[PDB]
Each structure stands twice: as structure tokens, then as C-alpha cells.
Amino acid sequence: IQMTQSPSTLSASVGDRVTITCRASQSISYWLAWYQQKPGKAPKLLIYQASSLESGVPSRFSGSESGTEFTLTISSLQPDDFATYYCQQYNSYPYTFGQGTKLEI
Amino acid sequence: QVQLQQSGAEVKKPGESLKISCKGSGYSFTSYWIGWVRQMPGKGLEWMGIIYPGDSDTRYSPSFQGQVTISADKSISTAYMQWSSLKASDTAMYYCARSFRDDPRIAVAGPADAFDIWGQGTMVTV
Amino acid sequence: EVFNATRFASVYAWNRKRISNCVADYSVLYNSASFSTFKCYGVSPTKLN
Amino acid sequence: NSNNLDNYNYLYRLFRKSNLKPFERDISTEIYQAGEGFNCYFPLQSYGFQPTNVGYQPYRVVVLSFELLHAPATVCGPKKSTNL
Ligand SMILES: *[C@@H]1O[C@H](CO)[C@@H](O)[C@H](O)[C@H]1NC(C)=O
């Protein structure tokens, strides 16, 4: 299953509400996970089962789901939000990840 | 302190036998699920193969039958991955994972998730 | 001769002993320390009596 | 049939003092019968459903408790009214 992420580069300024699209192919309704990774660090859980917030991350981050379509939406951007995010479905084996996006100035 | 001690970096030649280290400490190892995800360096990720270290129940993906053989001795409580013939296609940064529990963590804690906490990471250049 | 028994048999020589007119004291087995494991399937271990 | 819709995250009680009253909601996570942190441990048991796993397959059941108490009606059926 191929996971598409858009856009590859998302130029945003401080406070800009930006959204990225993470679309799936078939029914993974219940179990879907999201992760955040810093340069040279291990990916940390963001949202598990596509509807629950994981501990350790500021509550400003939020993930949305709509059937087979899923969107990571940051409503109130922070100056430290410029990073890369990935996807993961865990409803059906095997588990596949997303592509990722780099944020430039 | 729930921790999973990963081993260090390595540079080898194909064909050799290898054993890496994933030492879980500061939690209940027999109660947690153990998920597996491998990360190629600079690109996407692929499930290399999963085992149930509770009873060494081997369940590998069809595309990864026999390529990696994971083990875990409960004596020292460290998870090993074995190789019988190193391949250039598997040079990457490996991440062995425990299970995260959010709903009644003490109920069973098994088959819950596949990302709880990782050590410094064993970048296994196979 | 079965609960506090001394000697037992092998796996392939399992013989049936039809004992009659018995009194099933199960509290000793339920609280036994000489027996390390008491894993019970068919009914509840507390209502064995 | 929730087999396609709805994995070890479902618990059910095995040991308790007695049966619960109709629609009772009791929650406790310790104090097994015989064998606090001893062999006696968590009393509920996780169901054996798994994404890799007929009667042993996961289902889901819901109940619509209809209360016929004499009270001002709030939830009514799709019946079209007429002039009296
Ligand atoms: C079986 O032996 C134990 C150990 O001596 C003893 O405590 C127990 O009472 C015995 N069983 C019965 C039924 O007396």
C-alpha cells in the first residue's frame, strides 16, 4: 500500500495554519498512527488509533481522519513546528509508513 | 526507567554471521508486545520481520522469510537479531521496539502497540 | 494416595483408577505450597467443592 | 456482524463478589481471589482477537434500552401528524 504525502516542501511562516494530506487506499478505519521525528532522533508517537493524543507532545498538534483520507492539521503554528512528520497504519498487517516533507525558509 | 538498550554501529562484509543487542530494562518484558520496523538510511521504511519473544514465535513477512532471525534470552533480557549471510540490501539503521499501552496498561499490556521507547539506536549496516 | 501421593507413573502408562465413595477435599490443593502451580480450566478454582 | 469492522484490547471480568444489578457499571483492577502485588493480580482478561486472527472472531453488540416511563416525550418516531 502506497502512502502519499503532500506537499514535499511546505513553506510556512510563524503562525501559519498549514495542512498535509496523508491518503490511504483501503479500509484502515480503526487503527492508524502518527509519528514526529527530529533531525537525528527517534520517531516519537503523535496520534494512535487516529483519534487519541499521545503523551509528551504539546497539545497544539492534531491529526484528522476522514474515511480512507487523513490530514495532519496544525491550527495554531509554533515557531518550533518546522519539522518532518510521517504516517503509519496499524489496522492491518503489514504496517507501512509515509513519505515525509522537508520545511525550508 | 523503561529503556531499551540498543547496540552500536558496525561495518562488515557480506556472508558473515552477526548478533546484535536490544536490552530491555526498567519494565516488564514478558508483558509487553514487541513490534519490529526497519528504517533504510535516508529513505522509506520496511517491516523486516517480527517475532514473539514470549515463546520465540517466529512470524516473518513473506518477502522476509529466513533473512533475519530474531532471538531474546530472558536471562540477560536482551533481544538479538541473527544473520546467516549478510546482504548489502539490508545496510540501514535498525530500530527494535516495545509496546505502548494506553488503555489499562497493567491489564495485559500485550499486543498493544509497537513504539514505546528506544535507546540510542543500532544502525546495522548489513 | 493421589493428592498427597509419593510416586506416580509415566506418560504412556497412564492407568485409570476408579475410586468410589470419596470426599473431595480441595482446599489443601488450592492452598498447597508443595505444588508450585495451580492452573485450573474446567471450572472456577474457588468453587471446586 | 462486526467481524469485518471489529485487537487484544477488550477485557471481561472473571472474579467478583456477586452479580451486578441491572445496568451496573463497576470498575476495579486488582484483588484476585487467592493467587495485592502477589500472585493475585488483575481480574479481567484480554480477549483473543488479533488483526491476524467463526465463534472466536470479534463481534460487536449494542443495546437500545427503551425507557417507557411516563414523562414529557423527547425522542419520537417519524410519524407525520394531522389536524385534530
Ligand atoms: C497433605 O499434606 C500436607 C503436607 O503435610 C498437609 O498439610 C495436608 O493437610 C495434607 N492433606 C490432607 C487432606 O490432610
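Per Swiss-Prot, chain D residues shown: 437-442, 448-476, 484-501, 503-533, in order.
Determined by electron microscopy, 3.8 Å, according to the entry header.
Using N, Cα and C of the backbone, Cβ positions are placed for all residues, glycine too.
According to Swiss-Prot, the natural variant D:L452 to Q carries this note: In strain: Omicron/BA.2.12.1. In the three-state DSSP classification, D:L452 (variant position) falls within a strand.
Here Swiss-Prot describes D:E484 to Q as a natural variant; the accompanying note says: In strain: Kappa/B.1.617.1. When secondary structure is read from DSSP and collapsed to three states, D:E484 (variant position) falls in the coil class.
In the shown protein chains, 7 other C-beta atoms lie within 10 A of the C-beta of D:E484 (variant position). While the structure shown retains the original residue, Swiss-Prot records the natural variant D:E484 to K with this note: In strain: Beta/B.1.351, Eta/B.1.525, Theta/P.3, Iota/B.1.526, B.1.1.318, Gamma/P.1, Zeta/P.2 and Mu/B.1.621; May enhance affinity to human ACE2 receptor.
Under mutagenesis, Swiss-Prot gives D:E484 to D with this note: Increased replication in human TMEM106B overexpressing cells.
Annotation of the natural variant D:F486 to V in Swiss-Prot: In strain: Omicron/BA.4, Omicron/BA.5, Omicron/BQ.1.1. Counting only same-chain residues at least 6 apart in sequence, those with a Cβ under 8 Å from the Cβ of D:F486 (variant position) are D:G476.
The DSSP secondary structure for D:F490 (variant position) is coil. Over all protein chains present, the Cβ of D:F490 (variant position) has 17 other Cβ atoms lying within 10 Å. Under its natural variant entries, Swiss-Prot includes D:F490 to S with the note: In strain: Lambda/C.37, Omicron/BQ.1.1, Omicron/XBB.1.5, Omicron/EG.5.1.
Around D:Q493 (mutagenesis position), the C-beta neighbours below 8 angstroms that are at least 6 residues distant in the chain are D:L452, D:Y453, D:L455. According to Swiss-Prot, the mutagenesis experiment D:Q493 to Y carries this note: Reduced host ACE2-binding affinity in vitro.
Sequence-distant neighbours of D:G496 (variant position) (same chain, 6+ apart, CB under 8 A from its CB) are D:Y449, D:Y505. Secondary structure at D:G496 (variant position), taken from DSSP and collapsed to helix, strand or coil, is coil. Annotation of the natural variant D:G496 to S in Swiss-Prot: In strain: Omicron/BA.1.
Within the same chain, residues at least six positions away from D:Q498 (variant position) with a Cβ under 8 Å of its Cβ are D:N448, D:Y449. Recorded in Swiss-Prot as a natural variant, D:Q498 to R carries the remark: In strain: Omicron/BA.1, Omicron/BA.2, Omicron/BA.2.12.1, Omicron/BA.2.75, Omicron/BA.4, Omicron/BA.5, Omicron/BQ.1.1, Omicron/XBB.1.5, Omicron/EG.5.1.
For D:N501 (variant position), the same-chain residues lying six or more positions away in sequence with a CB closer than 8 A to its CB are D:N448. In the three-state DSSP scheme, D:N501 (variant position) is classed as coil. Under natural variants, Swiss-Prot gives D:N501 to Y with this note: In strain: Alpha/B.1.1.7, Beta/B.1.351, Gamma/P.1, Theta/P.3, Mu/B.1.621, 19B/501Y, Omicron/BA.1, Omicron/BA.2, Omicron/BA.2.12.1, Omicron/BA.2.75, Omicron/BA.4, Omicron/BA.5, Omicron/BQ.1.1, Omicron/XBB.1.5, Omicron/EG.5.1; May enhance affinity to human ACE2 receptor.
For the natural variant D:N501 to T, Swiss-Prot gives this note: In strain: 19B/501T. The structure shown keeps the original residue.
Cα of D:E484 (variant position) to Cα of D:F490 (variant position): a span of 10 Å. The number of other CB atoms found within 10 A of the CB of D:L452 (variant position), across every protein chain shown, is 17.
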